[PDB]
Amino acid sequence: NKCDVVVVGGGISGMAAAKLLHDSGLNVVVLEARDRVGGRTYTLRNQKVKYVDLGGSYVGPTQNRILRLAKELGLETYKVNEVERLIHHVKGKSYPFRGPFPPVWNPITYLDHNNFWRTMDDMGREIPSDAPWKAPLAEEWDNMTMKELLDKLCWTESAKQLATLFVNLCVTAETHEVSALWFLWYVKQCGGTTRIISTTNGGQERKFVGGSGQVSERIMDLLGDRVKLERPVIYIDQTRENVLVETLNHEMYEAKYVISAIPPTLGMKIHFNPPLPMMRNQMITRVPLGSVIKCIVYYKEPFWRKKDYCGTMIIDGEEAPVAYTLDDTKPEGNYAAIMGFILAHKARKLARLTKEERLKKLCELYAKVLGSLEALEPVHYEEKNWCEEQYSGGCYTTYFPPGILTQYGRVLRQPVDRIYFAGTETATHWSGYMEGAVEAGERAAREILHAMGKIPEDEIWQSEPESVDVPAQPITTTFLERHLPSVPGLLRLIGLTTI
Amino acid sequence: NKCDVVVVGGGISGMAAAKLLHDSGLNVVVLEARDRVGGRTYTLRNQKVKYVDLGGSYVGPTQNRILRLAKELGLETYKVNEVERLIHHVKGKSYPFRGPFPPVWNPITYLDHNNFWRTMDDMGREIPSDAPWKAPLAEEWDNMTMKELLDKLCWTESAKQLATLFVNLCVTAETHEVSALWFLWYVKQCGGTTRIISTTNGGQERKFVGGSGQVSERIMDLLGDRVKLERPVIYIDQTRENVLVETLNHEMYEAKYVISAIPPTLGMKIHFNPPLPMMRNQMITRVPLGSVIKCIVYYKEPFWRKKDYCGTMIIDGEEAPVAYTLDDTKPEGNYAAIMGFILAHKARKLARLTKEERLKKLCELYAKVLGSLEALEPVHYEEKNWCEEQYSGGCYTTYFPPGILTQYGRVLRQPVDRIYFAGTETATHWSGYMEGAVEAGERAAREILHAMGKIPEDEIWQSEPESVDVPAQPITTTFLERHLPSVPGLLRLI
Ligand SMILES: *[C]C1=C([C])[C]=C2C(=[C]1)N([C][C]([O])[C]([O])[C]([O])[C]OP([O])(=O)OP([O])(=O)O[C][C]1O[C](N3[C]=NC4=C3N=[C]N=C4[N])[C]([O])[C]1[O])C1=NC(=O)[N]C(=O)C1=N2[C]([O])[C][N]C(=O)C1=[C][C]=C(Cl)[C]=[C]1
Ligand SMILES: *[C]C1=C([C])[C]=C2C(=[C]1)N([C][C]([O])[C]([O])[C]([O])[C]OP([O])(=O)OP([O])(=O)O[C][C]1O[C](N3[C]=NC4=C3N=[C]N=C4[N])[C]([O])[C]1[O])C1=NC(=O)[N]C(=O)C1=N2[C]([O])[C][N]C(=O)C1=[C][C]=C(Cl)[C]=[C]1
C-alpha cells in the first residue's frame, strides 16, 4: 500500500531512479508489468549460448552514467571484436576495409559522401540537445521526412543508399517515416555521426560480461521485495491528498509522487484521473517505437577471423534480410556467433516466416557476404522480435514522425502534477540507449527530491565524470573533409570559370 | 456477467452493432467508458442554445446508412443554410461567390487550380476503397506526405494555399503530418473532392433536428439496462472457452464474442491476454487522431443574410484562428449562430487562451470577413476542444502518417481470434464520418452472425438503398475541366 514514491516500470530507467531514491532514504516501490525486470534489455541463459543479449547490449565511450552504474553493481565490460577487416557488401560484391567508414573511390561519389556526413553534423550543431524545437529552422526541418532530406542532399545513389541504411540502423525506422529535425537531433545528442556508428571509440565498443540484463537484476537484488513483478499499472488517481496507483491484479498503492519510467506511448495503457492535459493526451498517440528482430547465429569457430574479417558487415540492398552484423563471440574466443539486425520494414516482412526459415536466409546471406561455405553450418540460433512485445511496443526506441517534435516535444518530460517522467526517451544525451535510461531515471528521481525540499534546483541535472576504464578519444576532421566542396558546390565552381 | 456479445464503446458504431445483434435475438452488453453515449458526437442542451452539436453533426447525400438508422429512430433532418453567397477571404479581402468552389480569375492560376482537383480524383480512381495498399503506386504514394504532393503538383501559391486548407479541413491534420496515399484514399472513399467539400449535394448538406447525439441516446433507450455507463474496459482475456472482459470499476463480463468499437489507438488502453499479434500491437501506436476545436458564436439575428451571405466562410492565412465556418442557425430562423473550426496546429496554439480570449479573436475575424460590426456583439458562446478527450483522442478521425497504411492497413479490421473490429476507421465508404460508424458497426455484427452460422458469408457486407428523403445528384465535369492542360502541360505545349 503506502510509500513515498511509486516507480512505474522496472527497466534500466526505473531501476536507476528507484536506486537513487532508496539510497536517499525514501521508501520506494517498483511496479513492473512483466515477470522479469530489464524491459528492452533481456539476457537469455542456456547451455548452448551460456548467455546472450536479445535486446540492448552495447556500451561505449561518453556513456559515462551506464558505465558508472554497472561498475558500482560489480559488472565488467569487454571489447567487441574489431581487430580484422570490416565488410561493405554492395550490389552483390564484398569490399573489405578498415576504420569506421566504408571507402569510396569515385571522386564525385566521394564529394557526395563527404558532404552528406558533414552536413548532418553541421545541421546538428544548430539543434540544442535539451530543446530541439528551439533550433532556428526547427519547423522547416520538422515538416520534412529524412527521405526528403536525403533526396535533396545526396547527388549519387551510392550516398543515398548508405544514408538510408544509416537511418534504418540508428532508429529502426524508414527514412520516410521519421522527421528530419528529430533524426538530426537524435544523432547530435549521441555526439555525432562518427560516435554513433563506430565500434572502436563509439557506441558499439563494448558489452557487459554476463549480459546487460544484470544491471536491472542486480538493482532488484538491492531493492529486495520493493520490486513487484507482474504488476501492470492500469490506473493513476491524483484527485486526493496522496497519489493512488492501481495494478491489473487489483492491488492499490499510495504514494506522494510517481515516476513514469515507460516508453511514452505505453502511457496509453494507463487510465488517468483526472484526464491528462491536452498536449500529453495527444502526444502519447503520436510517438511509435521502431521495428527490429535481433538474431544470433552460432558456429563451431569464428571462422571469419581466419579470412581476416572481424565479423562486421554493412550490407546494402532490398534482398538482404540483415543490413548490419557484429562479431558476438565471447571474450574467451568461444561460443562463436554473428549478431545481425533485421530492420524496420524487413522485420515486418520476415516475421511471417518460421524460425528455421529465417535461419536459412541469414546463413545463405552470411555465406555470400563472408565468402564462406562454413556459414551454412550453424550449431545454434537465437532471435527476438521486439515488435510483438505488449510492454515495449518495439525497439530500440521512440521515433518522431514529421510535425510532432515541434508541436509536442516540450511536453515529453513536463511533470503532470505529481507524476514525473523518466525513460530513455526523455534523456538529453544518448536518448534511446541504456545510457539515456540512467540519465532520465536519476534526473526524474532528483526532480522529486527537489519537490520535497531535499536538494536545491541546481542539483536536478548532474554532470558525469568520464569513465577511467572506457575513456573517450575526441572526434577529429581533416582539412580536406572540412573544405572539399559538395557536388552542387563543385558544379557552381565550374559555372563560374566559364564566365 | 454472461451474454453472447460484449461491445466495447458506445458511440454510433458500437450502438449500431449492438442494435443489429439485439434485433437478431442475441444477448448484448455495451461497455462505455464515459457517463454518456455518443462518443465523438455530443449534443449540449441549455436554454441559450436550445441544442447544439459539439462533435459530429453533418450528414448528406450518399450517406444512406446513417440516414436510414436515424429515420428508423424517428429523427428528421434539415438543410444547412446555403441560399446566399459563400465567402472566400484571401489576403485580407473578402470575395463573395456561388457554387461549391471559390472562383479563380488569373488564367495560369485557373489551370493550376483545375489540375490539382482533377489530379486528386484521377489518383483516387487507382485506389480501391476496401484495400488502399493495393493501389499500383501504393508504396510510392504512401512514402510521401501530402505536403510533398502539393509541392510537386501546385505551380502557384494560391492553389497550394487552398489545397492546404482543404487538407486541414477534411482531416484536421497538417499536410506534412499525413500520407499522400492515405489522404487520396480518404477523399475517394467519400465520393471525391466535390462530394466531400459541398454543402448542397455534399457531406455538409444537413443536420439532425434536435442534434446527432439522439442517434446514440435513442439506441440506448431501445437497449435499456444492456448499456453500462462509466465502464472503461481495461482487460480482455481470450485464453479460455469464453472471452473475459474486465472494466476499471472491477466488473467482469463473459461473452462468446467481442466487438471493439473504439478508435484504433484507444485499443492501447486495454491489456490483452494473450498479447495482440505483432502487426496490431504496433499498428495501434502509429495511428493518431487529428486536432480540432469546434466553436459556435451566437447572435441576436442571422445578420449576414441581410448582406446576402449564407454564413459559409473559407478563410485563408496563418493569422486567422478559424479557416472554415457555416451558418448554424436553427431551421426556424432563430438562435442565430456561426459554427467555426479551429484546425490542426491552430487548435494546439489557441488552446492556451481562455474561453473569452478565443471568443474575442473569432468575433473580430468574423467582423473582418463578413464586413459587419454586428459580429462584435455575441449573445452566447459554446466550444469543445476534442484534443483533451481521454476516450476520443481527438477529432474528427484517425489519420495515417507516411509509411503506415501500406505496412499496417491490412490489419485494421482483421479479427483477433474472437475480437471483431468496428469503429468508423474500419469503414470503406465515408470512413471518419457517422455514416462509416454505422457501416462498420453493422458489418462487425454480421461477421459475428456468420461466425455463429446464422448468416452466409455473402451477407457480411450489405449494400444500402438510396435515401428517398436525401437523394444524390451525380457529380459532373465539363469538357473544359477534363481537357484543359496543367501548368507544366501548357509549358510543354510552348
Ligand atoms: C530492443 C533493443 C534492441 C533489439 C537492441 C538495442 C536496444 C534495444 N537498445 C535500447 C535500450 O535497450 C533501451 O534504450 C533501454 O533498455 C530503455 O530502458 P528504459 O528507458 O528503462 O525503458 P524499458 O527498458 O522499456 O523499461 C520499461 C519497463 O516498464 C514496464 N512497463 C511498461 N508498461 C507498464 C510497465 N510496468 C508497469 N505497468 C505498465 N503499464 C516494461 O515491462 C519495462 O520493464 C540499445 N541500448 C543500448 O544502450 N545499446 C544497444 O546495444 C542497444 N541496442 C541496439 O544495439 C542499438 N543499436 C544501434 O542503435 C546502432 C547499431 C549500430 C550502429 Cl553502426 C549504430 C547504431
Ligand atoms: C469530434 C468531431 C467534430 C468536432 C466534428 C465532426 C466529427 C467529429 N465527425 C466524426 C464523427 O463524429 C465520428 O466519425 C463518429 O462519431 C465516430 O463514431 P464511432 O466509430 O462509434 O467512434 P466514437 O464516436 O469515438 O465512439 C467510441 C466510444 O468508445 C468509448 N471508449 C473509448 N475507450 C473505451 C471506451 N469504452 C469502453 N472502454 C474503453 N477503453 C468512447 O467513450 C466512445 O463513446 C463528423 N462526422 C460526420 O458524420 N459529420 C460531421 O459533421 C462530423 N464532424 C465534422 O463536421 C466533419 N467535418 C469535415 O470533415 C468537413 C467539413 C467541411 C468540409 Cl468543406 C469538408 C469536410
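Sequence positions for chain A are given in Swiss-Prot numbering; the residues included correspond to 3-501, in order.
According to its header, the structure was obtained by X-ray crystallography, 2.4 Å.
Yeah, the Cβs are placed from backbone N, Cα and C, and that goes for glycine too.
Swiss-Prot has this to say about the protein:
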type    : residues        : note
MUTAGEN : A:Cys5 to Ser   : No loss of activity
MUTAGEN : A:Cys156 to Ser : Complete loss of activity
MUTAGEN : A:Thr158 to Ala : Dramatic loss of activity
MUTAGEN : A:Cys172 to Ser : No loss of activity
MUTAGEN : A:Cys192 to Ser : No loss of activity
MUTAGEN : A:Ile199 to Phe : Alters specificity towards synthetic inhibitors
MUTAGEN : A:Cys365 to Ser : Complete loss of activity
MUTAGEN : A:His382 to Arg : Significant loss of activity
MUTAGEN : A:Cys389 to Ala : Complete loss of activity
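With a cut-off of under 6 Å between the Cβ and any atom of ligand 1, the mutagenesis positions A:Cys5, A:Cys156, A:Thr158, A:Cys172, A:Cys389 reduce to A:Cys172.
For the mutagenesis positions A:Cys192, A:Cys365, A:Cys389, the largest tally of other C-beta atoms within 10 A is found at A:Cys192. A straight line from the CA of A:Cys172 (mutagenesis position) to the CA of A:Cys192 (mutagenesis position) spans 11 Å.
Applying an under-8 Å Cβ distance to chain B, the mutagenesis positions A:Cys192, A:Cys365, A:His382, A:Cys389 reduce to A:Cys389. A:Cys389 (mutagenesis position) sits 23 Å from A:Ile199 (mutagenesis position), taking the Cα positions as reference. The Cα atom of A:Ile199 (mutagenesis position) lies nearest to that of A:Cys192, taking the mutagenesis positions A:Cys5, A:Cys156, A:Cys192, A:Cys365, A:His382 as the candidates. Counting every protein chain shown, 20 other Cβ atoms lie within 10 Å of the Cβ of A:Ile199 (mutagenesis position). Non-local neighbourhood of A:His382 (mutagenesis position): A:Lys50, A:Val51, A:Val299, A:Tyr300, each in the same chain, at least six residues away, with C-beta under 8 Å from its C-beta.
The Cβ of A:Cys156 (mutagenesis position) lies under 8 Å from the Cβ of A:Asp114, A:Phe118, A:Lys162, A:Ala165, each of which sits 6+ residues away along the same chain. With respect to their backbone Cα atoms, A:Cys5 (mutagenesis position) and A:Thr158 (mutagenesis position) stand 60 Å from each other. Remark: of the mutagenesis positions A:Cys5, A:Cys172, the most isolated position is A:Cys5 (fewest other Cβ atoms within 10 Å of its Cβ). Classification of A:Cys365 (mutagenesis position) by DSSP places it within a helix.
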